Amino acid sequence: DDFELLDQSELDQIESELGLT
Amino acid sequence: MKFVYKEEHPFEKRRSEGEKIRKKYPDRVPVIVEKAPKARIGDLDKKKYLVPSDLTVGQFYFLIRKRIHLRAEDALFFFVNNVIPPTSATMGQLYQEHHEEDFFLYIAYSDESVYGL
């Protein structure tokens, strides 16, 4: 497949660490 | 806005793949991402992305930064139909309004706050 799937899992912990509500 | 992907891959073949891909992957919108003309930042290896529709533009920035060599001193801006979409919009929202008739969403990036400068 030529398509790359992005998933929120990459961000999810980052957002917690930076203090998202 | 003009994109290489459109010049290289002819319409009815793109629209072919758009219909296909939009039916296999639920809740994931297909988007093409190209460096803008005149932009001076890192190039992006892959163009074709399937992005969760509930993912914000804000977050899509993070994911693309992660994929280009970007110095901290470099600014980064997305463009859809020559306009910067707000970080709060969802990739879903953006697809709904601005998807072209091949079923793709086209986004250009650049370090200049105005497309192609």
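Chain A is numbered as in Swiss-Prot, which gives 453-473 for the residues shown.
Backbone N, Cα and C define each Cβ position, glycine as well.
Classification of A:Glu456 (mutagenesis position) by DSSP places it within a strand. Quoted from Swiss-Prot, the note on the mutagenesis of A:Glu456 to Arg is: Severely impaired binding to GABARAP.
Its Cβ taken as reference, A:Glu462 (mutagenesis position) is surrounded by 12 other Cβ atoms within 10 Å in the chains shown. DSSP gives A:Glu462 (mutagenesis position) a helix state. For A:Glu462 to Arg, Swiss-Prot lists a mutagenesis experiment annotated as follows: Severely impaired binding to GABARAP.
Sequence-distant contacts of A:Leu463 (mutagenesis position), defined by Cβ-Cβ distance under 8 angstroms and a gap of at least six in the same chain, do not exist. Swiss-Prot lists A:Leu463 to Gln among its mutagenesis entries, and the accompanying note reads: Mildly weakened binding to GABARAP.
For the mutagenesis experiment A:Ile466 to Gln, the note given by Swiss-Prot reads: Mildly weakened binding to GABARAP. Just so you know, the Cβ of A:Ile466 (mutagenesis position) picks up 11 other Cβ atoms within 10 Å once every protein chain is counted.
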Whole-number Å value for how far A:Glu456 (mutagenesis position) lies from A:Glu462 (mutagenesis position) (Cα to Cα): 14
Neighbour count (Cβ, 10 Å) for A:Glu456 (mutagenesis position): 15
